[PDB]
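> This is the structure I have questions about; it appears just below.
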Amino acid sequence: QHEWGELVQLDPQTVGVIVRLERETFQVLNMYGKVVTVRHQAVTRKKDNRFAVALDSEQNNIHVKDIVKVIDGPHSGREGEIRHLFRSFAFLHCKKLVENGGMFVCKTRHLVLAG
């Protein structure tokens, strides 16, 4: 069952989130922006820390829980909601897509706060 929105580290430099949970296995999204079924052991558990904060080179404050615009990348060109933040990559959520949970990561370097 696990929980939705849980982030998992697939590798020492790759991160993914859970978009579709299943009893036979859990569907996690690869930081590359892909969805692949995985097992509890094939994934890890990490609690988000409110202190986890990042500063945008444009003098902008970014938080794991905030709204930012995405202009870099093929899906960029729209605004998303910052749900999970990891290193220079943050997991954004998009209600437009529900089949894959509308979860995708972007480079905070190109992410700009709308407000």
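Here chain A follows Swiss-Prot for its numbers: 533-647, in order, are the residues you see.
Method on record in the header is solution NMR.
The backbone N, Cα and C atoms fix where each Cβ goes, and this holds for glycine too.
Here Swiss-Prot notes a mutagenesis experiment, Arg577 to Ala, with the remark: Reduces the affinity for Pol II elongation complex; when associated with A-578, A-579 and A-582. Quoted from Swiss-Prot for the published mutagenesis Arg577 to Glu: Reduces the affinity for Pol II elongation complex; when associated with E-578, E-579 and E-582. Here the residue is the original one, but Swiss-Prot notes a mutagenesis experiment at this spot, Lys578 to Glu: Reduces the affinity for Pol II elongation complex; when associated with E-577, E-579 and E-582. Looking at Swiss-Prot, you'll find the mutagenesis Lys578 to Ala noted as follows: Reduces the affinity for Pol II elongation complex; when associated with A-577, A-579 and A-582. Listed in Swiss-Prot is the mutagenesis experiment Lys579 to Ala, annotated as follows: Reduces the affinity for Pol II elongation complex; when associated with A-577, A-578 and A-582. Among the mutagenesis experiments that Swiss-Prot reports, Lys579 to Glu is described with the note: Reduces the affinity for Pol II elongation complex; when associated with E-577, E-578 and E-582. Among the features that Swiss-Prot reports, RNA binding site is placed at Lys579. Annotation of the published mutagenesis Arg582 to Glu in Swiss-Prot: Reduces the affinity for Pol II elongation complex; when associated with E-577, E-578 and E-579; the original residue is retained in the structure shown. The annotation that Swiss-Prot gives for the mutagenesis experiment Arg582 to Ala reads: Reduces the affinity for Pol II elongation complex; when associated with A-577, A-578 and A-579. Here Swiss-Prot flags 594-627 as domain 'KOW 4'. What Swiss-Prot records for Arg619 is DNA binding site.
Each of these features: where is it, how hidden is it, and who are its neighbours?
Listed in sequence order, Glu538, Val540 are the same-chain residues at least 6 apart in sequence whose CB falls under 8 Å from the CB of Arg577 (mutagenesis position).
Taken residue by residue with DSSP, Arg577 (mutagenesis position) is part of neither helix nor strand, so it is coil.
Sequence-distant neighbours of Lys578 (mutagenesis position) (same chain, 6+ apart, CB under 8 A from its CB) are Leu539, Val540, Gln541.
Here the Cβ of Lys579 (mutagenesis position) has 6 other Cβ atoms within 10 Å, regardless of which shown protein chain they belong to.
In the shown protein chains, 8 other C-beta atoms lie within 10 A of the C-beta of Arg582 (mutagenesis position). Classification of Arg582 (mutagenesis position) by DSSP places it in coil, neither helical nor stranded.
The local packing around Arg619 (DNA binding site), expressed as other Cβ atoms within 10 Å of its Cβ over all shown chains, amounts to 12.
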> What does the structure give for the C-alpha distance between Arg582 (mutagenesis position) and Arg619 (DNA binding site)? Integer Å is fine.
14
